[PDB]
Amino acid sequence: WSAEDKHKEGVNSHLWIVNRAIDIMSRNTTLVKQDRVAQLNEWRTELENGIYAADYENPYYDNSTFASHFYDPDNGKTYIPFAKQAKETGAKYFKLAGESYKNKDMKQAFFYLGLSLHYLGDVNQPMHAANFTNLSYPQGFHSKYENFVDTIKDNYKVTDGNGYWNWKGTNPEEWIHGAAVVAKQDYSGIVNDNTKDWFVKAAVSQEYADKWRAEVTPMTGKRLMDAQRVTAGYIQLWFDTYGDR
Ligand SMILES: [Zn+2]
Ligand SMILES: [Zn+2]
Ligand SMILES: [Zn+2]
């Protein structure tokens, strides 16, 4: 998903997913301790820095190949043979964040948590769970799709307090894998012969630009709603794990 502005949701789908996940936690009045939400807001600059840094510098963006932002659940791999993938990378930063939190280094903790949230957010994008990059056929569709999502994402906010609490076990890798399983199932609702066809014809015809955008909207909304619920669960897991128990 996009992460083009550090502190603005307009062109940062990753930050929008996290902010909507925090709103789910705030809406929950049965299980969530609201001081957790206050801690995320207190260290929001560092959290947002971590969410943005993943797509912009080393080691996180893998020398501009973004290999660690992809993870196919069926084979456990990213799109480049032998490169690091999103499950081991997102789990690495979940644990580094927790160790920093226990040592009371909040700036370090929330930056590493933002990184981990970014990787979990990416495996909820079906193209990232299927190794479909901006060079895959049809080339340029991955990037135009992610730009398009920013223009519609406000229509898919989750407005209830039901995150996926304890969705998977206590291992963060299980959450990243589980989210990629669901996202790859939804891959054909976005990438298929029709959307490929219309995207290619969209260069010459505006009518086709609208056609592929409309076609991918329903599954995009579904994926964005699941990403908010899974992210809220994952933040709650992090505080349950390192927050003193
Ligand atoms: Zn992304
Ligand atoms: Zn992407
Ligand atoms: Zn990314």
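Going by Swiss-Prot, the residues shown for chain A are 39-283, listed in order.
Every residue, even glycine, has its Cβ placed from backbone N, Cα and C.
Listed features, source Swiss-Prot:
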- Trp39, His52, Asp160: Zn(2+) 3 binding site (BINDING)
- 39-283: domain 'Zn-dependent PLC' (DOMAIN)
- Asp93, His107, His156, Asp160: Zn(2+) 1 binding site (BINDING)
- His166, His180, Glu184: Zn(2+) 2 binding site (BINDING)
- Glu212 to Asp: In strain: IAM 1208 (VARIANT)
- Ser226 to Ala: In strain: IAM 1208 (VARIANT)
- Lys239 to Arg: In strain: IAM 1208 (VARIANT)
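On a Cα basis, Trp39 (Zn(2+) 3 binding site) lies 6 Å away from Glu184 (Zn(2+) 2 binding site). The recorded positions shown are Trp39, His180, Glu212, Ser226, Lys239; of these, the one with its CA atom nearest the CA of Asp93 (Zn(2+) 1 binding site) is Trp39.
When the Cα atoms are compared, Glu212 (variant position) and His52 (Zn(2+) 3 binding site) turn out to be 20 Å apart. Taking Cβ-Cβ distances under 8 Å and a sequence gap of 6 or more within the same chain, the neighbours of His180 (Zn(2+) 2 binding site) are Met165, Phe170, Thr171, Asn172, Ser174. Taking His166, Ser226, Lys239 as the recorded positions under consideration, the smallest Cα distance to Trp39 (Zn(2+) 3 binding site) is found for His166. Within 10 Å of the C-beta of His166 (Zn(2+) 2 binding site) there are 28 other C-beta atoms, taking all protein chains into account.
Applying an 8 A CB threshold to same-chain residues 6+ apart, the list for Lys239 (variant position) reads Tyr246. Looking only at other Cβ atoms within 10 Å, the busiest spot among the recorded positions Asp160, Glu212 turns out to be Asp160. Around the Cβ of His52 (Zn(2+) 3 binding site), the same chain contributes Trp39, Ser40, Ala41, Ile89, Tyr90, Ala92, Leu155, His156, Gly159, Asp160, each under 8 angstroms and 6 or more positions distant in sequence. Annotation for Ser226 (variant position): no spatial neighbours, criterion Cβ-Cβ under 8 Å with sequence separation of six or more. If you measure from the Cα atom of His166 (Zn(2+) 2 binding site) to that of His107 (Zn(2+) 1 binding site), you get 7 Å. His166 (Zn(2+) 2 binding site) carries neither a helix nor a strand DSSP state and counts as coil. Among the recorded positions listed (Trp39, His156, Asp160, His166, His180, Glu212), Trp39, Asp160 have a CB atom closer than 6 Å to some atom of ligand 1, in sequence order. Ligand 3 lies within reach of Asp93 from the recorded positions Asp93, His166, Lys239, judged by a C-beta closer than 6 angstroms to any of its atoms.
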